[PDB]
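Inspection log for the structure reproduced underneath, given as structure tokens.
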Amino acid sequence: XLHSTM
Amino acid sequence: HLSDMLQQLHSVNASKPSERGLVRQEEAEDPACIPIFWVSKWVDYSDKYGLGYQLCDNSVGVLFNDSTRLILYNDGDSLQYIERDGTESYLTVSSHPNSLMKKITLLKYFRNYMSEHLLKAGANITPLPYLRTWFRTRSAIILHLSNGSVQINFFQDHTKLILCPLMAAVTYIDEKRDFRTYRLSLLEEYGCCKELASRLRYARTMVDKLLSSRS
């Protein structure tokens, strides 16, 4: 993942 | 403080907290050790710029690839810039040296994206450090804050550990997003579920990695 939880 | 954390973990893990005996995890809770800060959101743009993150107090930071750090306080204007040679510097988004224009632009972009699209981890909790270093494995992202705290976010199940060597405690956030802070010494005393035990074993491996990767 390029980012944490949406 | 990492070495101290490494020992705290070695101790809890050596006790085999989930192995045998009646596990009384609840008695190891210590709400007085609640974390002050932790990473609630992050964006991995290290392929181009660096790691952007939001602390639980809504302040945002970025650890750029050039090892410099830019921190924007929750007032949305106060900025703190940390050069490679540790040179800490204060300023604002309204009055800053033209040289930081590019980095302040990127931080604003990060802040926008995070505030609009990402969930705030620990949003149901009431709690300035900067991101010293970080790395990611196939199963987690490890964040080491300048206050000595180490945060580990597990990608698959969304569980998270927040390790504070000062408190010698660990806050665990399970898949149901429950927030529980335990004192490591008490975990040795009362034990814990297989889940937290496993993650604490992983935590030790990560802490060791941080120690042999630093510079």
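In chain B, numbers come from Swiss-Prot; the residues present are 373-499, 508-595, in order.
According to its header, the structure was obtained by X-ray crystallography, 2.0 Å.
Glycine is treated like the rest: Cβ placed from N, Cα and C.
Lifted from Swiss-Prot, the feature list:
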DOMAIN    B:410-488  domain 'POLO box 1'
DOMAIN    B:510-592  domain 'POLO box 2'
MUTAGEN   B:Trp414 to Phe  No effect on centrosomal localization, nor on S-phase progression; when asscociated with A-427. Loss of centrosomal localization and of S-phase progression; when associated with A- 415 and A-427
MUTAGEN   B:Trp414 to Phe  Abolishes interaction with CDC25C and reduces centrosomal localization
MUTAGEN   B:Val415 to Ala  Loss of centrosomal localization and of S-phase progression; when associated with A- 414 and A-427
MUTAGEN   B:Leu427 to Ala  No effect on centrosomal localization, nor on S-phase progression; when associated with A-414. Loss of centrosomal localization and of S-phase progression; when associated with A- 414 and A-415
MUTAGEN   B:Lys492 to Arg  Severe mitotic defects leading to prometaphase delay. Increased localization at kinetochores leading to increased levels of phosphorylated BUBR1
MUTAGEN   B:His538 to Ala  In pincer mutant; loss of centrosomal location and decreased interaction with phosphorylated CDC25C and BUB1; when associated with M-540
MUTAGEN   B:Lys540 to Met  In pincer mutant; loss of centrosomal location and decreased interaction with phosphorylated CDC25C and BUB1; when associated with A-538
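Overlay of Swiss-Prot annotations on the structure.
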| residue | record | contacts (Cβ under 8 Å, 6+ apart) |
| --- | --- | --- |
| B:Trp414 | mutagenesis position | B:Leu423, B:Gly424, B:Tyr425, B:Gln426, B:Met486, B:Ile521, B:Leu523, B:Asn533 |
| B:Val415 | mutagenesis position | B:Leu423, B:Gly424, B:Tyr425, B:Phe482, B:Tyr485, B:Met486, B:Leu490 |
| B:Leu427 | mutagenesis position | B:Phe409, B:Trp410, B:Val411, B:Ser412, B:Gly433, B:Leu508, B:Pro509 |
| B:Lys492 | mutagenesis position | B:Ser412, B:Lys413, B:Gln426, B:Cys428 |
| B:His538 | mutagenesis position | B:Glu555, B:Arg557 |
| B:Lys540 | mutagenesis position | B:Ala493, B:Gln531, B:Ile532, B:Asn533, B:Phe534, B:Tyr552, B:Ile553 |
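Classification of B:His538 (mutagenesis position) by DSSP places it in coil, neither helical nor stranded. In this structure, B:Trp414 (mutagenesis position) is part of a beta strand by DSSP. The DSSP secondary structure for B:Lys492 (mutagenesis position) is coil. Proximity to chain A (CB-CB distance below 8 Å) holds for B:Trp414, B:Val415, B:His538 among the mutagenesis positions B:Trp414, B:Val415, B:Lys492, B:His538, B:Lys540. For the gap of 8 residues left open between B:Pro499 and B:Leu508, the distance from one Cα atom to the other is 13 Å. DSSP assigns B:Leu427 (mutagenesis position) to a strand. Shown for the domain 'POLO box 2' (B:510-592): DSSP residue counts in helix, strand and coil, namely 25 helix, 32 strand, 26 coil.
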